[PDB]
Amino acid sequence: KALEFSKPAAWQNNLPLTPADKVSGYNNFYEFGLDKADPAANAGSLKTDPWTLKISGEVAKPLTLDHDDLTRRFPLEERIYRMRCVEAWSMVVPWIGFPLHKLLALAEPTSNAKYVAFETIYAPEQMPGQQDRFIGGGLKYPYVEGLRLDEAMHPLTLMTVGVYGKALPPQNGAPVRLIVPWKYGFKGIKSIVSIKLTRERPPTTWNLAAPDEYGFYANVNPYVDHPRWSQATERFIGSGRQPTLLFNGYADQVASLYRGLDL
Ligand SMILES: Nc1nc2c(c(=O)[nH]1)N[C@@H]1C(S)=C(S)[C@@H](COP(=O)(O)O)O[C@H]1N2
Ligand SMILES: [W+6]
């Protein structure tokens, strides 16, 4: 479904784009199966409209948004970001959405709020992966993720509601999905149902599944490898190899957040 959005020059560029059919044909969405083609083939069984997105926790004005809100409450913008999955493949995608800080501003987070916890919809009857230990990759469902508050407020982190000029296909995490371009793809949680501001660091699906391989921060870094493969290089998914950049190329926009700190 086509939709209206602006094209801020800050997020417009000359990066060669990943074809739309690959953006929505090569996916990781375990709730619909482990294979890259499983989501495009099975995600159609998920009902994305009506939708309820609930903002709560250490917030002063907890609110809830319906499906129409996702595309009208805030002005939409197209941003051409690179998307680097931890498995060493990457894409350049023209997402569409609104910065997460505009949403958090409405809820007005309290002085105790330190982290943001996200949760994906739970519908075992529409999601085959939520029923088979191997089909769903053995992940503890529903999928959960979190960000430190300053990360969630960064102007780069996007609440994504569409791609390539149109609403998001279900395989891409329709109707609302998270995108943090400087981190590995698993941080970009799909089909969000809940956003909670918390005082402590929330749990993370992949870090719970393998604490030794997937960290909480997961910043794209070519110098720190994955226990089972190097992160120095990556397969660009174009039509039909390149070195991985620090923070996936947004180092000068995000380095500030991590200077002088550990992990
Ligand atoms: N709910 C949910 N969100 C998710 C996943 C998932 O399996 N379930 N996998 C992802 C991982 S590991 C990647 S690399 C990206 C992929 O987004 P895309 O399919 O739209 O490219 O989504 C992340 N978000
Ligand atoms: W990934």
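Swiss-Prot numbering applies to chain A: residues 62-301, 308-330, in that order.
For this deposited structure, the header notes the method as X-ray crystallography, 2.2 Å.
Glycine is no exception: its Cβ is also placed from the backbone N, Cα and C atoms.
As annotated by Swiss-Prot, Mo-molybdopterin binding site applies to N88, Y91, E92, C146, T181, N233, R238, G249, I250, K251, with the evidence given as experimental evidence. Annotation note: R238 (Mo-molybdopterin binding site) sits in a strand segment as assigned by DSSP.
As a published mutagenesis entry, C146 to S appears in Swiss-Prot alongside the note: Loss of enzymatic activity. Enhances binding to MsrQ and targeting to the inner membrane. There are 19 other CB atoms within 10 A of the CB of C146 (mutagenesis position), with all protein chains counted.
Counting 6 residues missing between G301 and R308, the deposited model places the Cα atoms of those two residues 14 Å apart.
The maximum pairwise C-alpha distance among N88, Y91, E92, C146, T181, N233, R238, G249, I250, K251, the residues recorded as binding Mo-molybdopterin, is 18 Å. Note: the CA-CA distance between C146 (mutagenesis position) and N88 (Mo-molybdopterin binding site) rounds to 10 Å.
Checked against ligand 2, the recorded positions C146, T181, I250 give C146 as the ones with a Cβ under 6 Å from it, listed in sequence order.
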